[PDB]
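Beneath this line is the structure, given in C-alpha cells, with notes to follow.
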Amino acid sequence: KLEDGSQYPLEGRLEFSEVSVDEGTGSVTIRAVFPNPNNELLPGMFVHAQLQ
Amino acid sequence: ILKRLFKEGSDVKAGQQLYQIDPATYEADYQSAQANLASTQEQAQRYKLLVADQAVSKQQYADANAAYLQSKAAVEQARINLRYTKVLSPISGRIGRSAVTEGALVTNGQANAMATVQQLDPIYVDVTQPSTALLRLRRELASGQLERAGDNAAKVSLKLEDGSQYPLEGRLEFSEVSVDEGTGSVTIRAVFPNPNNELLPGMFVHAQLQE
Amino acid sequence: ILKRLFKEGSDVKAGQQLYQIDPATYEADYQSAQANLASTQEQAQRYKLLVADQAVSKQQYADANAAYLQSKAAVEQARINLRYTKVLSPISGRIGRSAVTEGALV
Amino acid sequence: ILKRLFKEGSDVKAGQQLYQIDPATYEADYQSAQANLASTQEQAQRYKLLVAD
C-alpha cells in the first residue's frame, strides 16, 4: 500500500531471513521483494506491506 | 598557449579549436621521428631482401627490424602529441571565460580546466517533487488526462521568475534522474527550446501542467 | 573523458560501456609494446639455440631473455590499461546523473 | 638508383637530370632540419627577450 493510500497492483514475497538487527532497540529488519516492471516504485518511499 | 581562438561568452561548435598550444617543438619531434623512420625503414626493407638471399645473418636483419619498429612507434606517439596542440571543443555550446591567458604554461593532467562549454539551446528545468506527486502524474500520461509531448513526456509551459509566460512550450520527461537523501523527493526534468538565449542556468521558474 | 555514452536516468546493462576515456596514447603504447614483444621474443628464441651451439655466451642469452621478459610484462600492463579506457557498468539497472562531464580528467 | 631518365648513346644538355637517387630519406632529413630550425629559432628569440628582463 503506497504513501498515497493506494494499492500497488503487483504483490511480492516477504522473506523471513533477517538482514540486520538493531543495537539498543533489538528490532529486526527484513525485506519484501516486489516486481517493479513500470518504474512506479523508486527508493525511499514510505509504504505498508499487507499480510493476511 | 600560443593563442585563444574564441571570444569569451560566445557560441562554439563541437570540434572547433579553442586554443593553440605552441606546436613548434611538437612539430620538431614529429618530423624528426619521421626522418628516423624513413631511414630505418629503408634499411629494414633492404635487409629483409638480403636475409632472403642469405647475403646477411638473421641477427643483422633482426637489428635492422628492431630499429625500424622503434621508429614506427616514435612516429605514432609524436603524431598524437602534435594533434593535441589544437585544443578543441568537446561540444557545441556557450563557452565562458578562459581560466588561462595567452603565454601561460599548461600541463597534461593539471587539476583545473581551462574553459567550460555549456549547451544551452535545449535547456533543462529540474523539478523536484515528492515520490507520490510523480506517480500520480505518470498515471495521467497513460490515462490521457495529461497531453503528451513525444514518448514518456507531458507537454509543459514555463513561467519565468519575472512572472511572465515563456513563449515556447516544453517536454516534461518522466524518467527520474535522482531521488533525494532525507526527503523521498524525486527530481525529473523538463526540456525547453532556447533559440535565443533568454533562459540561463540558475533561474528559478515554474513549469506548468494542464490536467 | 572523451564520451559519456549513456542518457542520465536510463537503463543500462551489466557490461555496457558507459564512458570512453581518451584511448589514443594507450592504444599507441599497446601497439608498440606488442611489436617490441614479437621482436625480443624471436631474438631470445634464436639466442637460446645459439648458446647451445656456443655461438653466443650465457650473458648474451641472459640479456636477450631479460629483454623478452620485460616486453611480456610491458604488453600485459598496456593491455589492461587499454581495456580500462572503456568504463563499463558493473550491473544492469537504472543509472542516474553523471557526476563527471565530458572533457573531465579522471 | 630509382630512375635512369636518359637513353644510352643519346644526346644530353648541361644541367639535364640523368638519374634520380631515392630521395625519401633526404626529403625527410630536410623536412626535419627545417622543423628543428623553426622550433629552435623561436626559442632563442624568446630567450633573447627573457634574458633581457
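Residue numbering for chain C follows Swiss-Prot, covering 74-179 in order.
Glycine is no exception: its Cβ is also placed from the backbone N, Cα and C atoms.
Long-range Cβ proximity for C:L123 (mutagenesis position), meaning a same-chain Cβ under 8 A and a gap of 6 or more residues, is found for C:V129, C:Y134. Following the DSSP three-state reduction, the secondary structure of C:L123 (mutagenesis position) is helix. The mutagenesis experiment C:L123 to D is recorded by Swiss-Prot, whose note states: Abolishes complex formation and thereby abolishes drug resistance.
What Swiss-Prot notes for the published mutagenesis of C:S130 to D is this: Abolishes complex formation and thereby decreases drug resistance. Long-range Cβ contacts of C:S130 (mutagenesis position) within its own chain (separation 6+, distance under 8 Å): C:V124.
Within 10 Å of the C-beta atom of C:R170 (mutagenesis position) sit 10 other C-beta atoms, taking all shown protein chains into account. For C:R170 to D, Swiss-Prot lists a mutagenesis experiment annotated as follows: Abolishes complex formation and thereby decreases drug resistance.
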Based on DSSP, name the secondary structure state of C:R170 (mutagenesis position): helix, strand or coil.
coil
